[PDB]
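These notes concern the structure reproduced below.
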Amino acid sequence: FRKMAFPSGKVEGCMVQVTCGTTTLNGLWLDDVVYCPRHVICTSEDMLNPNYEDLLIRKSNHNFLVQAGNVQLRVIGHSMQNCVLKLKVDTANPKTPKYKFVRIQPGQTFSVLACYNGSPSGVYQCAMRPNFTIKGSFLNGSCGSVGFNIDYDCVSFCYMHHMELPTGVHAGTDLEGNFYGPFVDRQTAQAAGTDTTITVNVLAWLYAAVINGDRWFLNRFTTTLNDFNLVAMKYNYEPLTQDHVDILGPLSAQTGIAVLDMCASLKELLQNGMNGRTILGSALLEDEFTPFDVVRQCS
Amino acid sequence: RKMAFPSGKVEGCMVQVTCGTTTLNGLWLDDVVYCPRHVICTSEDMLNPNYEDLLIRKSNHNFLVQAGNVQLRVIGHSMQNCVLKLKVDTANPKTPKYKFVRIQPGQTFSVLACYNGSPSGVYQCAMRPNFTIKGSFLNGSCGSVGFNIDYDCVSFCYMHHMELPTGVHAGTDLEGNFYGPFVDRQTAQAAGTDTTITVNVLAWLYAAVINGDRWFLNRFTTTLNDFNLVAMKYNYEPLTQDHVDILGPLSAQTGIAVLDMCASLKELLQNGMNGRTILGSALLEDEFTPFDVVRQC
Ligand SMILES: *[C@](O)(C(=O)NCc1ccccc1)[C@H](C[C@@H]1CCNC1=O)NC(=O)[C@H](CC(C)C)NC(=O)OCc1ccccc1
Ligand SMILES: *[C@](O)(C(=O)NCc1ccccc1)[C@H](C[C@@H]1CCNC1=O)NC(=O)[C@H](CC(C)C)NC(=O)OCc1ccccc1
């Protein structure tokens, strides 16, 4: 199974650059609005503890340089929504796809179009860790790059990039400017909670193994959801939610293996280990393929 | 992380091509649509297709090309090796600057997997030394293409034709010549013995150092030939002096001589990873080139 990203073209058609002074990052141009991280308005001195409301009062439309390539887009209004700046522009993006703004849950995956100076460099598939960081390739200049899923013709934007944490992982907001996790857009030392394994995705991976004929680990038993969750937490696995059980529904129906029976098989793997065997050609359980990802690549 | 090129410039070229009950993808550049020639086969034909004979029996109107909701009229067709070229009466305004290249084993490229002319996903692949690729391709993916992007220029290097029994994939360049000893007939084909792309494993090890990981480093060194003796024993490709040269930038960046990293890789091959992981992986990764690593660090 490959880490497979969504085709990026519908998002490429929405990327622009936004500059204040000498600070340039990326923005997202949808209809007549450009969305970008509010710290574009910061100098280095503001970034230690910015007063964003005061910084913004000192700004006017004519202080923002928005470019699609080398072509300037005139700003006609500005406002701040949580940690994102919204710049109204005088031109509706003709490449605007059908879109939605969604706030994803930890464990969900998405594609990131890594951009520098409004120019796309690469696309890759990311998972939101339970501690609300992502393990990505973001360099200086990548802020404002977005993460997304594509359903039918509709791009669901879920992530906008803002920062790198001391440990090398990345943090950001949804497109309404609300950070994922306990982070703030200040150049201060901040720590992500200890990470955990994404149980629902491991289960999806076991279902994938079954679909492909690799099923030695299926046992004759079952468990309750509460009993599984209490055990799982002792192994630094996330507890399952009702939504997790529901999104495993299609794979459970495809295989005829009840979700809680698979939970009991996983519990045995956690308590006894692999005993030298492999699953899908690996002794490690994979936790960055969602149940949807599994469906995508198998069917 | 494994990064693919942005696929928009290729998405605007994908179309659907149908002949009989066979539908797959084509690549529409200017006024020509390129697709695998086996679109003209039937159940019967597939086992031993005499393509020139099957093709001479086709008319332009036996080919249905669809770009979204619009049918493109075929006004001419020709065959170049395993690729069919359909001339259509309208030019693709979304045609990027492009070239056709034939890549070398060990080089990487992005694949835009498409079904019924519609882009479905994008991922990064390497041309294996045995000229397969480890892709993710289902029924309907034939005609999907692989590419690299340099400046605004798309270099197409791969069109998809086949899944081998082992689950790996085979296909052609855009001149229609297969990579490898494979044939576009409906038969179970085995590849040559695969080997590991050593220059890429070394680039990946350097990448792991850059990201603050070095449990596998050691104080030893090795000559080039002595490393290559061990590499070949473990079905790793030999490392050439041009490979060593190509690795210079990563060596400079990290202060680790190429042959010192070869000594670390030697140790890993002989001992294994002893349960440990490098950049999250239980296995040595060989599908990042030195260029891929440098660009991303
Ligand atoms: C992001 O602001 C960005 O990419 N800005 C454009 C730019 C152009 C030229 C030089 C620098 C930046 C940036 C993205 C970071 C940088 C390295 N990897 C990333 O993901 N984000 C930031 O710099 C944060 C801004 C504050 C206001 C939140 N600060 C931050 O990430 O703090 C830690 C850090 C770690 C390494 C390097 C820089 C900063
Ligand atoms: C490719 O022809 C394709 O996608 N065709 C359109 C299509 C196919 C089937 C149903 C609907 C529409 C196809 C791609 C394969 C299929 C599964 N995964 C892939 O990557 N390619 C082929 O089917 C090959 C055609 C030949 C004529 C080149 N056949 C093939 O891969 O055979 C392998 C094989 C294995 C064992 C025994 C015999 C053959």
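Since chain B takes its numbers from Swiss-Prot, the residues it shows come out as 3267-3563.
Technique stated in the header: X-ray crystallography, 1.6 Å.
Keep in mind that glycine also has a Cβ here, set from the backbone N, Cα and C atoms.
Feature annotations, reproduced from Swiss-Prot:
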ACT_SITE  B:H3304  active site, for 3CL-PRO activity
ACT_SITE  B:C3408  active site, nucleophile
VARIANT   B:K3353 to R  In strain: Beta/B.1.351
VARIANT   B:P3395 to H  In strain: Omicron/BA.1, Omicron/BA.2, Omicron/BA.2.12.1, Omicron/BA.2.75, Omicron/BA.4, Omicron/BA.5, Omicron/BQ.1.1, Omicron/XBB.1.5, Omicron/EG.5.1
VARIANT   B:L3468 to V  In strain: Zeta/P.2
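For the recorded site, B:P3395 (variant position), the DSSP three-state label reads coil. The two recorded residues B:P3395 (variant position) and B:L3468 (variant position) have their Cα atoms spaced 16 Å from each other.
Comparing the recorded positions B:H3304, B:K3353 on other C-beta atoms within 10 angstroms of each C-beta gives the minimum for B:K3353.
Ranked by Cβ neighbours within 10 A across all protein chains shown, the recorded positions B:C3408, B:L3468 are led by B:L3468.
A coil conformation is recorded for the residue listed as 'active site, nucleophile' in the three-state DSSP classification, outside any helix or strand. Of the candidate recorded positions, B:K3353, B:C3408, B:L3468, the one lying closest to the residue listed as 'active site, for 3CL-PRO activity' when CA atoms are compared is B:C3408.
Here the CA atom of B:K3353 (variant position) lies 19 Å from the CA atom of B:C3408 (active site, nucleophile). With a cut-off of under 6 Å between the Cβ and any atom of ligand 2, the variant positions B:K3353, B:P3395, B:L3468 reduce to an empty set. You'll find the Cα of B:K3353 (variant position) roughly 45 Å from the Cα of B:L3468 (variant position).
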